[PDB]
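Student: Supplied in C-alpha cells, the structure appears directly below.
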Amino acid sequence: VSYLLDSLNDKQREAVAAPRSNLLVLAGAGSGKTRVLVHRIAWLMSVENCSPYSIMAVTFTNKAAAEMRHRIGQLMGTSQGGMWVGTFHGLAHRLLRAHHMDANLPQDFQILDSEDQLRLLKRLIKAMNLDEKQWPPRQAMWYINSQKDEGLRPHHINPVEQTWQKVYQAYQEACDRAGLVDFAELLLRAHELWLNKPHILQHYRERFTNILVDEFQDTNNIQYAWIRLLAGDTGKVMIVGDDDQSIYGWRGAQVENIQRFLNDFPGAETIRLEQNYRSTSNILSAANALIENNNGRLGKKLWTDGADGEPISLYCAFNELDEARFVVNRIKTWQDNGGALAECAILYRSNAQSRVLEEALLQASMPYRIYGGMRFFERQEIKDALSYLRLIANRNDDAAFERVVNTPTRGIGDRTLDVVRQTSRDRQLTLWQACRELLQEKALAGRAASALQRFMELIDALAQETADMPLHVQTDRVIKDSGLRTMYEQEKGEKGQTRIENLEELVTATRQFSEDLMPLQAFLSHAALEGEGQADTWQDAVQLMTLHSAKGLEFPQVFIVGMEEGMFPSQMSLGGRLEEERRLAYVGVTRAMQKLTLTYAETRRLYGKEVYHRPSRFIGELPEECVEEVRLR
C-alpha cells in the first residue's frame, strides 16, 4: 500500500484506494489517469485480495491496452493469467472464441478488417451480376457499415436502397455461411451472446466483478450497453473519462455516456482529477474559461503547481499564406534557441489546411511529418485527381493509367487488365497503346471493350475540353467529369466531405501555383516532388495534424491555425454541433505544455476562391488576461 500510493496526489489516492464501488473518475487533461487505472488494479489485487481473474480493463486502442499491460507488469509482473485487458473489439473477440458454438460461429471463425471487407464485397457484387459502375463495392461497404453502426440487420425486399438492402442481405449470408465477422459484428454478436445465453452471462458477471473502462466519453451506444449488461447489479465498475474531451461524435461517440453511468449505477460517485502536470497555469486558466461556454457538462477547474507561464500568442494574418509563414518563423526562433522541431505541433480543424503549411515548411527547408494522416499530395483523393491530370499530360503514363482506369469503379476487371499488361509487355507498348491495339483487334470480351472504350474517350475528351482552360479550371473540370466528386458525395457523411475538402484544396493549390514549361507539367512535377514525403530517414521534424489526431498528445509549443468562424467552428455546423467543436478546441488548448499560439487569417482561398471569415468565437471566449496579440513594432 505504501508503494502503491507513494507516487500519487490526493485525488489520485482517493480513486486508487476507494472501497469497491461504482466510481466515475472524471480525469482532467494531463491528470495522470493511466497511473490511476494501473495503481487501482494493483490495489484491487494487493489490498482488496481480488484475483487477477476478476479484473477486466477495457481500453480505447490497442496501444492503450499494451501500455496498461506493461505498466501493470511493472508493479506486479506480466504473469497475470486471468486478467482481461484489451479493447472492446479484442475482448468481444475473446468472448466469442470461448463460446463460438453458442454464438453460431464455427471453430476457426475469422475477423474481416476494412480491406478484407472491401475485397469480399468486390466479389459479392460480381457474383450477384450487378453493374459495379452503378453499384460500387466501396459504396456497398459504406452502406453496410452505416446500417451495422445503427444496429440494423438486413430486412425484406423504384428503390435504390432496395438494391443496397439486397447486397447487405447477401453479405450477411456470405459471412454467416463462412464464419466471417466484421468489426461491428464483434460487439453485436458479443452483446447477443449475453442476451441469449443466461448461464454464459452469469459466468462472466460472477467472474469479472471488477471492471474498468478508459476514455469513457468516447464510448458508443453498443459499447455502453455491453458494459452495463456485464456489470448487472453485482459488478463494481470504475469508468475513467472527461466529458469535456468527447470529440468523436461523428464516429458514434456519446458524450452523454458519462452522465448515463451516474444515472444507471446506483453506487456511483464522482472523483475529479483536476491537478494537471502538463500545462502552465496561464494555459489552464484559458482552457477552464473556454469550456465554461458549453452547457452539457459536469464541470471542473484544472490547476497546476507548475509554471505560471507565458501569454497565449494571438496573430491575425492577412491570409493563409501570411499565416503559414508566421508559424514557420516562430518555430525557427524556437529551433535557433535550441528547441527540437518535434516539440512543436501545428494543429488544424480540417486536414486540407495542412497544404499551405507543408508548402511553407518545404520552402524553409524545415522537416515536418503529418501525425495520424498523409501529406496532402499523398492523400488518396489527391493521388487519384493527379493521375487524371497525368493522363491528360501524357497518355503513356502507365502508373497514372493503373491508378484510375477503375477509379471510380467502371467495371474494368482484373482479367481484362491482365491482358492489357501482357500485351504492353510483349509488344513493348505503353498500357494506353496496348489498349488502342487490342480494341482495334477486337481482342477483348465485348463487356470489357465497352467500358474501356468509354474510359479512353473520357480521358481524351477531358484533355480536349480543358486544353485552353487555366490550370485551376481544368483541375475543377477534371474532378467533376472523372466522377471523383460524385464518388465521395454519394457516401453521405463527414468522411466523404473531408475528401471533397481536399479535392477543393487542389483547386486552390493549382490556382496559387499558376513556374512554367507548361503550367500542367510544371505543377505535376511539383506535386510529384513534394521523392519527398515519408522519408525512411528519421529526422527531428515539426508535427502537423488535425485537432482530432492530437487527442492525448502533448507538446512544449502548440500552434492552432485557422481560428476562423466557418473553419473552426466548421461550417458543416451551420448549437448542437457547436459544443463538440468547443470540446475539440479545448482538447487543442490542453495539448500545450509551455506555449500556445492561436492564428487566423482575414481571408482564406477555398476551392480556388477568396473567402472572408470573422475570427473564431473561441478566441474571444478566452480571458483577456491570458492572451497577448503579436503585432508589428
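We number chain A the same way Swiss-Prot does; the residues here are 3-159, 164-520, 526-541, 543-586, 589-647, in that order.
Method of determination (from the header): X-ray crystallography, 1.8 Å.
Heads up, the Cβ atoms here are built off N, Cα and C, so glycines get one too.
For reference, Swiss-Prot lists these features for the protein:
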- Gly30 to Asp: In uvrD252, UV sensitive, significant loss of DNA-dependent ATPase, helicase activity requires higher ATP and MgCl(2), nearly inactive on 96 bp dsDNA. KM for ATP rises to 1.2 mM (MUTAGEN)
- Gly32, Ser33, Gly34, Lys35, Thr36, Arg37, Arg284: ATP binding site (BINDING)
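Have a look at these and tell me how they're positioned relative to everything else.
Tutor: Long-range neighbours of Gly30 (mutagenesis position) (same chain, six or more residues apart, CB within less than 8 Å of its CB): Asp248, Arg278, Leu279, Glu280, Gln281, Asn282, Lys306, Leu308.
According to DSSP, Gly34 (ATP binding site) is assigned to coil rather than to any helix or strand.
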Student: Quick one: which residues besides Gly32, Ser33, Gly34, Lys35, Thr36, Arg37, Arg284 have a Cβ within 8 Å of the ATP site's Cβ centroid, in sequence order?
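Tutor: Along the chain, the qualifying residues are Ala29, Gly30, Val38, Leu279, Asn282, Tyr283.
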Student: Long-range neighbours only, meaning 6 or more apart in sequence with Cβ under 8 Å: which ones does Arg37 (ATP binding site) have?
Tutor: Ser9, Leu10, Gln14
Student: Along a straight line, what is the whole-number distance in angstrom from the CA of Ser520 to the CA of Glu526 around the 5 missing residues?
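Tutor: What separates the two Cα atoms is a distance of 7 Å.
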Student: Where the chain breaks for 4 residues between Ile159 and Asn164, how wide is that break in Å, taking the Cα atoms?
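Tutor: Output for the chain break: 12 Å between Cα atoms.
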Student: Sorted by position, what residues of the same chain at least six away from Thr36 (ATP binding site) have a C-beta under 8 A from it?
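Tutor: Sequence-distant Cβ neighbours: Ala66, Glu69, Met70, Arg73, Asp220.
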